[PDB]
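Step one of this worksheet: look at the structure below.
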Amino acid sequence: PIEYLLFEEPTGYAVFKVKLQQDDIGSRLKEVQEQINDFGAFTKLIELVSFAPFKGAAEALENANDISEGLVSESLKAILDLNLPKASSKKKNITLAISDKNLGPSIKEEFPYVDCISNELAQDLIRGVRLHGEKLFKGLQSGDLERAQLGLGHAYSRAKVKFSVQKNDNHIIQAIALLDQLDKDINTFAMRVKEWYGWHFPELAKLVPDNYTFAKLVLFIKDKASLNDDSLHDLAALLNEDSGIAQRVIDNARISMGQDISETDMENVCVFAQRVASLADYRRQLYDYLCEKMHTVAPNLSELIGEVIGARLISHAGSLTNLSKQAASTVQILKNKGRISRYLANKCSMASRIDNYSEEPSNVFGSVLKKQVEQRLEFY
Amino acid sequence: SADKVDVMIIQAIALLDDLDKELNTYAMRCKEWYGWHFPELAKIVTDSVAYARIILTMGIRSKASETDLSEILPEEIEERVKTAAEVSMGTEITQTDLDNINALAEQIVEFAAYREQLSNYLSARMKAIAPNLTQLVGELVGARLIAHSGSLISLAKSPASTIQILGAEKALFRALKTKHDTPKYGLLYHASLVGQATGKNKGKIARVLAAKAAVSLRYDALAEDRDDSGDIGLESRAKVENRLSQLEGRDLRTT
Amino acid sequence: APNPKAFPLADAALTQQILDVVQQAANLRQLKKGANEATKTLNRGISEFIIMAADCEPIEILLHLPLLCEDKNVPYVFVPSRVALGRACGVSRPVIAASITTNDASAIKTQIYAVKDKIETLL
Amino acid sequence: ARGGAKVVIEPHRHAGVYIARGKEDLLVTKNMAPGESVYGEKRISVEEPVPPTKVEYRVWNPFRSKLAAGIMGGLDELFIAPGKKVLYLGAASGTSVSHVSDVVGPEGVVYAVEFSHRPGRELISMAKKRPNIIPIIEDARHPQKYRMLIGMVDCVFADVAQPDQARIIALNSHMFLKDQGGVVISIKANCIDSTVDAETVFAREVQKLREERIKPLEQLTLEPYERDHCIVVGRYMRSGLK
Amino acid sequence: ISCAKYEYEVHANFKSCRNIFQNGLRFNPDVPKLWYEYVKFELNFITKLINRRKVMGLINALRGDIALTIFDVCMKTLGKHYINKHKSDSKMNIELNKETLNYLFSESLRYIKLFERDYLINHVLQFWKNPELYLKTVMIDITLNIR
RNA sequence: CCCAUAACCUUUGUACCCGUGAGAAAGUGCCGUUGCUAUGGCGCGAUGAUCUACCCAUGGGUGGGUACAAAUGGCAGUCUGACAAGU
C-alpha cells in the first residue's frame, strides 16, 4: 500500500499517486520487471498529481544540498502539506514511497502521520519514474531538464569543494599569452607606421628611438610641411629638445625630399599610428593587472623571483597544479651559474608548492627563501 | 596627381591581411577568457564583434537577463542567450577581471572599426588609381591583382591569358611540367561575375573577364590623360554581362 | 573543525612498526629517501609506499605528495615526527618523506606487505 | 616516436577509437579541447577538408589507463560508443576520464564520480575545459545523496579499489543503470583481498555480480600492462538472468 | 487570486479566502504581486467591517498593524529572496545591497500608492527609520504631513 | 585555395652550446659584549652534499648546432588561339 510517492528532480518536486500496486510476492519475475520497463503498463501504474517547480538556481542548489545531507527544506514541507490527507498517527498512516531511508525520519518528524516506505517495490517505482522521465509529466516540466542537470551538478560540486579565484590561475595563463601577442603586433605595427612616415620622411623613422613616442610624434607632427617653434616646444613638453631632435629634424624636414604625400594618406597614417598608441597603452595596463592578479594567486613564487617570471613558469608548466606536481629538479628557470640556477630551481619549486596548497599564503616564506638564496649568491 | 601610388596600395593589401589574422586570434582569446564565466555564449553567438559588444553591454548573466541586448541580436538568439544566461554552468567573476576583459572587448570593437575604415579608404583609393578596372572586377580583387604582380605597369603589360592565371601559379607549373590539364580560374575566381556563373560557364566567363580586364588595365595604366569616369570599365562590363546572359540562357538539356 | 589535511597520521604502534621496516629497507637499498626522490619515484611508478612526516615546517612543501599517491593508488602515511624519520632512515638529518620502492630480491618483502595492508585499512 | 614523424590514422573495430599505424602503432582517440594536452601524452595533429582546420587526436597510454589496457589486449564488445552516457565510478582524474569523454563525444556525457577533494578540484578545472564531464564529488558508497543529479546512464565503468566493490556497483547500477546496460569492472585483486589467490578473488567478485543480477559476459586479465587486474565486462539484466 | 476572488466576492467566506492567501504565500514568498493583493484584501475586508460598524450605529490602530505586519514580513522576504537572486567581493556585495534597497523602495512607494491613512503612512516611515532616496523620503514626509 | 596571401633552401641581421642522490672542509675558532671574570652569536648538507670542438699566457680571434628578422638571393619557367550558338 504505497499510496503516494515523492520524486525530487533537478527542477522541483513532484508527488505522484499510485493507482494499482504491482504484486508483492511475485516481485522478481521476468514479466513484472519488463513491466517496469515498458510504458503501457507503467502508465497504468502511476498518475501524476502535483508538481512545484523550483524558484531559481540558488534555491535548486540549496535544496539539492539539503536532500544530500538529509533534512527537509521548506519547499518540500510546503508541497507535502498541500498534497497529503490528514490521517491518524496510530491507525492507518498515509504511506509515501521515498528513495532515501535517511530521508525518512525528517519527514516523519515533521508530519507524524506519514509512513515512509522504501522497500524493493518502492525502489522499483522510483526507478520507473526516473526512466520515463518527462513523458509522465504531461508536459508541465517547464525548463530544459538536461541543462538543469548540468548546471546543478556543477554548482553542487563546486560548492562542496569551495572553488575560487585565489587558486584559479587560468587568468594568469591567458594574460601571458595575450601579452606576448600584444608585443608582437605592437612591434609589427610600429614597423608599418615607421615605414609610411619614412616613405614621406625617412629620417624620424631612422632617428627616433622609441616607437611608442614615435607614434605620439606622428599623431602630433602631421607632416614635414607642418613645422613651427610651438611644435618645437611641444616636443620639449614631450620627450627631449635636450637632444635637440626637434630642431634637428626641423632642419631635416626642410631638407627632406621625400614625397609630400596626400592628405587622405596622411590621415590614414594618423589613424594607424593612433591605433598603435592605444594598443601599447593597453598592454601596459594589462601588465600591471597581471602583477596584481599574481600577488593574489601565487604571492610566494612572485616574491621569490619576480611576478612576470612566475607567470612564465606557470604558463610553461601548464598550470599552478602541474607546477607543483613537477619534480623539483626538472623545473627549469631562465658553471657556477648553473649551480646557483639549480639551487634556485629547488627553492622555487618548493615555494610554488606552498603557494599552491595554502589559502592566503606566506609572504614571510617568500622572504625566507629569498634571503636563503641571497646568502648562497653572497657565497658565489 | 600625387594620389596615384601603387606602392601604398600594395602594402595596404598586405596590412589588410595582417589585420584579419590578428583580429581573429584576439577574439578567440576573449571568447574563451570570458566563457570561463559564461560558457555557451560563444557557441550560440559565434561572431567576434557581436561577442565583444555583448561583453560591453552586460557583464553578468542576470544583468543581461534584465538588460536589453536586442540592438545587435535577432530575438530568438536573444531568447537563447537570455535563458542560458539564466542557467549557465559558469561562475561569477571579480571586478578587476571583468575590468580587463571589458577593456579587451572594446579593443576588439576597435579593430573591427579600423578594418572597415581601411577598406573604405582602399576602395576610394582604387577608384582614384584604376577606376576602369575597379568598375569592372571589383576593387578588392583589383587590388589583389596589383598586389601580386607588383607594379600597375607590369600588370598592364601582361597579356590577357596570364591575367586569367595570375593567382594559381603552383597548380599551373605543376600541370605544365607533368603534362596535365592546366588550371583555369586563378585569382579572378572571387570576382562577382565568376561567382555568378555555374560550372563550365565559370571557366568561360573567366576568359571573357580576363580579356576585358586587360583592355581596362591598359587603358588605365597608359592613357596619360584619363577622365577618371571609368567609362571603359562600364562599357566592357556591359559586354561581359551580356555574355553571361547568353551563356546562362543556353540550355544543355532537351526541351 | 573538519579533518585537517595531515590526515592520516598513525598511532604509536603503527609508528614504531613503520619506522622499523623503513630502517631495515634502508639497510637493504629499498629506500629512496627525501622529498623529490619520493617524487621522482612516484613518477617512475616503482615505489611501494610513502612515509611523510607531519612535523615539517611548513606542512605544505611535502603536502603535494598525496595528490600523486591518490592518483596512482599508492598508499601514504604521515608519521608524527620528522626527526624520528631521520632516526629510522639512518642518514644524519631530518627526512620529511621517504618512499619504500618495489623489489623482489628482498629479505623484507612480506614484512613490507604486512605494513602496506595496515596502512590501507587505516585509510 | 618523435616530434615530426608522420603516421596513418585508421579506425578500430570499436566505435570512436582509432589506431595510428606507423613504425610503431599507437592507440589514439580524437581530442575535444584541442591544443592543450592534459597529462603530457603526445597528441597527433591532422589536417582535414570553409577553409580547412587542423584537428587533433590524443595518444592513449595503456600503462596509465586500466581501460586502454583492456582495449589493447582485446575485448569482444566494449560498451562505450560515441553517443552514450557513461557513469564513471572512481574517477581520480583526467588520466582516464578525459579519454572516456573523447570516445563518448559531444552528444553523450560522462558523470565522473569521486570522493576526495584534491583530485576533485583538478577534475573541476578540467571539466570546465571539457563540456561533457559532469563532476560529482560525493562518496560513491551512498548514491542516494546525489540521486537528483543523474538520470539513467547507459554504461557504468568502475575503477574503485574498495573491498566492497561489488556492493557499491550493485547500488549504483540498480539506481541508475538502464536495463540491459553494460557494466565494466576493473578488479584489482590485491586490493580487494590481500591474502587469497588472485584467481580466488576473481571468482568471488564475478559471483557477487551474478547474484546482483549482472550477467557477466567476458573476462580479461590484461597481463603485460599490469599485474593482477581483470576487467570484467557484464550486462545488467534485471529481468531473468538466465 | 482567482480562487480567493470567487470565495470572497461571491460567497463571503473570510476563513476560506484567508486560508487561500496564507497558503499561496507559503508557496510564493517572493512575489510582490501576491503581497500587494493580500494587503489589498485585508483592507477591503476591514473597510467592509468598519462600514458594518457604522451601519449598525446608523440603524441603532490594530487592523492597520495587521496590514503593516504583513508589510514587515513582506519586506523581510523580499529582501532575502532578492539577495538570493544574484547571490563575491565587497564592491558588488554593496552593489546588490543598494540594488535590493532600490527594489524595495520601488515596491513600497507602490504600497504608498495603494494607500487612518496618514497613521498607516506614519507606520511606514517609522519602518523606514528603523541619500537621494533619503531626500525623496523626507519630501514625501513633509508633503504627507501637509496632507 | 593541398594555401606563390605559401613552403623550402642559401645569404645577411640577431641568440646559444656540448639527469645524479651523499658527501663537502682541512680556556678562540671567530667577531664583539665585561670591569679588574661573565662571554652574545656564528662555526655545512635529503627543507639536497658531488658529477652532465681551433689557436695566441681567466682575453679575443675559430668552428659548427637552435631560435627571431630581411632580401629585385635562389627553386622559378607565367595556359590554349577560330570558331561557337540558333532556325
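In order, the residues displayed for chain D correspond to 80-128, 134-326 in Swiss-Prot numbering, which applies throughout.
Recorded method is electron microscopy, 3.9 Å.
Every residue gets a Cβ built from N, Cα and C, even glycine.
Here's what Swiss-Prot has on this protein:
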type	residues	note
MUTAGEN	D:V87 to D	In nop1.3; thermosensitive allele showing a decrease in histone-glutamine N-methyltransferase activity upon shift to restrictive temperature; when associated with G-103; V-175 and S-219
MUTAGEN	D:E103 to G	In nop1.3; thermosensitive allele showing a decrease in histone-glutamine N-methyltransferase activity upon shift to restrictive temperature; when associated with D-87; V-175 and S-219
MUTAGEN	D:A175 to V	In nop1.3; thermosensitive allele showing a decrease in histone-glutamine N-methyltransferase activity upon shift to restrictive temperature; when associated with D-87; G-103 and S-219
MUTAGEN	D:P219 to S	In nop1.3; thermosensitive allele showing a decrease in histone-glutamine N-methyltransferase activity upon shift to restrictive temperature; when associated with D-87; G-103 and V-175
Length of the line joining the Cα atoms of D:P219 (mutagenesis position) and D:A175 (mutagenesis position), in Å: 9
Return only the integer: C-alpha distance in Å from D:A175 (mutagenesis position) to D:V87 (mutagenesis position). 31
With an 8 Å cut-off on Cβ-Cβ distance and a minimum sequence separation of at least 6, pull the same-chain contacts of D:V87 (mutagenesis position), or say none. D:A99, D:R100, D:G101
Could you say whether, by DSSP, D:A175 (mutagenesis position) belongs to a helix, a strand or a coil region? coil
Sort D:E103 (mutagenesis position) into helix, strand or coil using the DSSP assignment. coil
Chain A contacts from mutagenesis positions D:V87, D:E103, D:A175, D:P219, C-beta within less than 8 angstroms, listed by sequence, come out as D:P219
What does DSSP assign D:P219 (mutagenesis position), in three states? strand
